[PDB]
Amino acid sequence: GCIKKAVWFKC
Amino acid sequence: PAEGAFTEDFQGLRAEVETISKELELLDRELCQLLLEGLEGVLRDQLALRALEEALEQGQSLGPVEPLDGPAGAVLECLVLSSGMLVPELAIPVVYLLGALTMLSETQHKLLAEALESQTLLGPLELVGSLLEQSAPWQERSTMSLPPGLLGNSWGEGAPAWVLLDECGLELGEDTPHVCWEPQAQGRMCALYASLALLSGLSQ
C-alpha cells in the first residue's frame, strides 16, 4: 500500500 | 478560580512541545538543509533573531514579506511561496522556536548554533529532557545522580553541555552530584528543551 503526503521543495 | 495546576510536569511539557515538533510539514532534503543553515546563522546574530521574529509576526502577516539581509533572509526564503507570502504551516513552528529562544541567553543561542552546525541536537535534547523528568517536582531544589559524561556528553567546566545548563541557573559539579536542580531554572530548562526538540524536529 501507498499513501500521498505533502512535501515542500525549494523553488 | 481556575482549572488544573499552575505548572505542568515533564510529560505535559513534552506533550505541549510534541503538538508542534511531531506534526511538522515534510521538507525535501535540499529545502531542509537550507532552512537549517539559515537557522544556524540566525542563532549566531541577536539582530537576525529579532528581524526574523518581526518578519513572521506570530503568523499574522498579511502580504509579501520584505526581503531581509543575511541568515534571517535565508530562513524567510524557506518559509514563503514564490510570491513572498508566508506559509503558516511552515512559519508557525519557527514562531514557536523563536518564542522559546527569547528565554535563553546569547551564550546559549551560540551553543545551539554549534549543536545545529555539528548535527548534535539529540544528545543535548536527551540530557535536558532527562534532567527535567528526574527533577520532579520542579518547585523543590534537589541533587541528582544523572552523570552527563556517562550519556556520551563532554562534561567539565566550560564544556558545551556544562555552559548550556549553567546558563539555565543549574548548579553544576565535576564530581557527583554533577547536577543540582534549582527551581529558578524551570523556565529556561523548559524553553531549552522546547528549542532543542523543535530544532531536532525541523532537522527531520
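Since chain B takes its numbers from Swiss-Prot, the residues it shows come out as 278-481.
Recorded method for this deposit: X-ray crystallography, 1.6 Å.
Cβ coordinates are placed from backbone N, Cα and C, and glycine is handled just like the others.
All protein chains considered, the CB of B:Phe283 (mutagenesis position) has 6 other CB atoms within 10 Å. For the recorded site, B:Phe283 (mutagenesis position), the DSSP three-state label reads coil. Looking at Swiss-Prot, the entry for mutagenesis of B:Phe283 to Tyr says: No effect.
Listed in Swiss-Prot is the mutagenesis experiment B:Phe283 to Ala or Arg, annotated as follows: Constitutively active mutant; promotes activation of pyroptosis.
Among the mutagenesis results in Swiss-Prot, B:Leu290 to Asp has the note: Spontaneous pyroptosis-inducing activity. The residue drawn here is the original one. Within the same chain, residues at least six positions away from B:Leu290 (mutagenesis position) with a Cβ under 8 Å of its Cβ are B:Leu409, B:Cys467, B:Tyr470, B:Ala471.
Quoted from Swiss-Prot, the note on mutagenesis experiment B:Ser338 to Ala is: Abolished O-GlcNAcylation, leading to increased association with CASP4. For the recorded site, B:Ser338 (mutagenesis position), the DSSP three-state label reads coil.
Note on B:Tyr373 (mutagenesis position): other Cβ atoms within 10 Å of its Cβ, all shown chains, come to 21. DSSP gives B:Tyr373 (mutagenesis position) a helix state. Among the mutagenesis results in Swiss-Prot, B:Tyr373 to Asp has the note: Spontaneous pyroptosis-inducing activity. The residue drawn here is the original one.
Swiss-Prot gives this note for the published mutagenesis B:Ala377 to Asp: Spontaneous pyroptosis-inducing activity.
Among the mutagenesis positions B:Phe283, B:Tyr373, B:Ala377, no residue is found with its Cα located within 10 Å of the Cα of B:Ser338 (mutagenesis position). Distance noted between the C-alpha atoms of B:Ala377 (mutagenesis position) and B:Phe283 (mutagenesis position) is 19 Å. Counting other Cβ atoms within 10 Å of each Cβ, the mutagenesis positions B:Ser338, B:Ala377 show the lowest value at B:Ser338.
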